[PDB]
Amino acid sequence: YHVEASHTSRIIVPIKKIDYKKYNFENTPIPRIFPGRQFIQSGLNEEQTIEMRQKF
Amino acid sequence: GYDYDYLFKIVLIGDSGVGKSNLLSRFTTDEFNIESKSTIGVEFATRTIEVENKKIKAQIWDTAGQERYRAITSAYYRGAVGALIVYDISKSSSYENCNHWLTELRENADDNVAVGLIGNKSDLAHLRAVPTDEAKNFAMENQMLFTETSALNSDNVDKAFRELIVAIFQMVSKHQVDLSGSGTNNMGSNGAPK
């Protein structure tokens, strides 16, 4: 490809899907870089936690 | 008789439902009468310890928060020398006005008090509304004794409350020396001349 000084060029990358019966996407969510910490209440609804896990 | 030496009064203060009374009634020996909370408001139980070969009565007054006793409880902090703000780690809105209780109790209690800060209900360890390190820090720049105060199978109170009576004891244990009374002589037959 070539991009000169402002000219955008939308790359069209083909991939496949993922299979929901092959990966579990409800596993421990947003894993911390370091184990431990305060362990405070999440303060969010369980359903919200589901969509935050999927969107990560 | 009575035969104790000093008598301190120590308020327990906090929001309602933070768990002060169940914390009290394990911990003091008893108060001999169950009585009731909310007829005059604040109830009170005694505890006797001894420090430095002096015998101490400490009178714990735990205070309810039903919004009716507005002028009444502020009259009950008059002369109060020992204090304990209790907060629970499960719920979170009590900590928003723990500082409110602290600045109301620095007002009109004594010239100088010794306020402890205690986290009730550590048994439900998997529900921490506020981190313990933040409350530990907030105790550190407010000159306050801090204890975990875990609920059930705990002594956190049986060492921290004794340490509170120690720190409030040398705030008022001023000085004394002796009462020996051994100086006897002068058993004569009195050849007086006036």
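To match Swiss-Prot, the residue numbers of chain B are left as they are there, and the shown ones run 7-200.
Each residue, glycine too, has its Cβ placed from N, Cα and C.
Residues or ranges marked as GTP binding site in Swiss-Prot (evidence: similarity to another entry): B:20-27, B:68-72, B:126-129. In the three-state DSSP classification, B:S27 (mutagenesis position) falls within a helix. Residue environment of B:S27 (mutagenesis position) contains 14 other Cβ atoms, counted within 10 Å of its Cβ in all protein chains.
Where Swiss-Prot documents B:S27 to N as a mutagenesis experiment, the accompanying text is: Binds preferentially GDP.
According to Swiss-Prot, the mutagenesis experiment B:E49 to Q carries the annotation: Cold sensitive. Long-range Cβ neighbours of B:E49 (mutagenesis position) (same chain, at least 6 residues apart, Cβ-Cβ under 8 Å): B:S27, B:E37, B:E41, B:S42, B:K43, B:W67, B:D68.
Reduced to three states, the DSSP call for B:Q72 (mutagenesis position) is coil. Per Swiss-Prot, mutagenesis B:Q72 to L is noted as: Reduces GTPase activity.
Shown in sequence order, B:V24, B:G25, B:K26, B:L29, B:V92, B:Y93, B:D94, B:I95, B:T155, B:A157 are the residues of the chain, 6+ apart in sequence, with a C-beta less than 8 angstroms from the C-beta of B:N126 (mutagenesis position). Per Swiss-Prot, mutagenesis B:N126 to I is noted as: Blocks nucleotide binding.
Within the same chain, residues at least 6 positions away in sequence whose Cβ sits under 8 Å from that of B:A141 (mutagenesis position) are B:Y93, B:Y101, B:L123, B:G125, B:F152. Looking at Swiss-Prot, you'll find the mutagenesis B:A141 to D noted as follows: Loss of function at 37 degrees Celsius.
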Could you find out if DSSP has B:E49 (mutagenesis position) as helix, strand or coil? strand
Spatial separation of B:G23 (GTP binding site) from B:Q72 (mutagenesis position) - C-alpha basis, Å: 11
Tell me whether B:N126 (mutagenesis position) sits in a helix, a strand or coil according to DSSP. strand
